[PDB]
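Structure, as structure tokens:
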Amino acid sequence: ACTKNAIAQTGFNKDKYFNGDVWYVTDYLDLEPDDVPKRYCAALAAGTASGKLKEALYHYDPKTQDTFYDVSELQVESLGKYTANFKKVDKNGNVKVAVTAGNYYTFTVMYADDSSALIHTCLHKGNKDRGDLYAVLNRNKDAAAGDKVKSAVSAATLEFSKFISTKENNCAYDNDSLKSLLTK
Ligand code: HEM
């Protein structure tokens, strides 16, 4: 189960974060052992569509090739802290698994600037016991983590040396699909 109440960035700028552009995961930290594969790739687009906060997600396992997309409408708990009911879609936005109660993730933006972010997410899905996940994001694919986000990791009392890099996986990203999905 998840164990952390992540604190959102003071003065979080929602319009900048939810601007329709893509964020690449560059490094991640799962608190539960073996909760996720050690080699993985992920990215998301966050934006507004007709006034609603939306995210589109992309997951890619660079070994098994397992690939999936999700779209969510986000509901506000407080500034920088959201609850998202996800639907699994193909890259075109065609629904493969409908939204269902109990299938949701929370999402807290702990730090963000115009090129980087630190987030926490707690995934709830079916009958699987899942733990907290932290992710360092960048606007640029595979960018090395800068001093601002690394300092934020420290300030959150986390050790960046424990984060797993995604940058050395042979991963490709369909940023056009992610952007398009925001409306789906
Ligand atoms: C590199 C970082 C990440 C890794 C390694 C990772 C890993 C995984 C894995 C292995 C699954 C499939 C679990 C299963 O169904 O058995 C999964 C599902 C999921 N993850 Fe992630 N994830 C990452 C980042 C994220 C982020 C940043 C978010 C939210 C913004 C997120 C949200 C979700 C959601 C909503 C599902 C279920 C989707 C569905 O079943 O339709 N993940 N993740």
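Note that chain A carries Swiss-Prot numbering, so the residues on display, from first to last, are 22-205.
Structure method, as recorded: X-ray crystallography, 1.4 Å.
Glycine is no exception: its Cβ is also placed from the backbone N, Cα and C atoms.
Marked as heme binding site by Swiss-Prot: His80. Around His80 (heme binding site), the same-chain residues at least 6 positions away in sequence with a Cβ under 8 Å from its Cβ are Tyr61, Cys62, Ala63, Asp87, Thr88, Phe89, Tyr90, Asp91.
In Swiss-Prot, a published mutagenesis experiment is listed as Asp51 to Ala or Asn, annotated Loss of NO-induced conformational change and strongly reduced pH dependence for NO release. Stabilization of the ferric-NO heme center and decreased nitrite disproportionation. For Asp51 (mutagenesis position), the same-chain residues that are 6 or more apart in sequence and have a Cβ closer than 8 Å to its Cβ are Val57, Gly152, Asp153, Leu154.
Around the Cβ of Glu76 (mutagenesis position), a 10 Å sphere holds 23 further Cβ atoms from the protein chains shown. For the mutagenesis experiment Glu76 to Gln, the note given by Swiss-Prot reads: Stabilization of the ferric-NO heme center.
According to its DSSP assignment, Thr142 (mutagenesis position) is in a strand. The Cβ neighbour count for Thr142 (mutagenesis position), using a 10 Å radius over every protein chain in view, is 18. For the mutagenesis experiment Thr142 to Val, the note given by Swiss-Prot reads: No effect on NO-induced conformational change or on pH dependence for NO release. Increased NO association rates.
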Cα-to-Cα gap, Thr142 (mutagenesis position) vs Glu76 (mutagenesis position), nearest whole Å: 13
Cβ under 6 Å from an atom of ligand 1: which of these recorded positions qualify? The list is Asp51, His80, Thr142. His80, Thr142
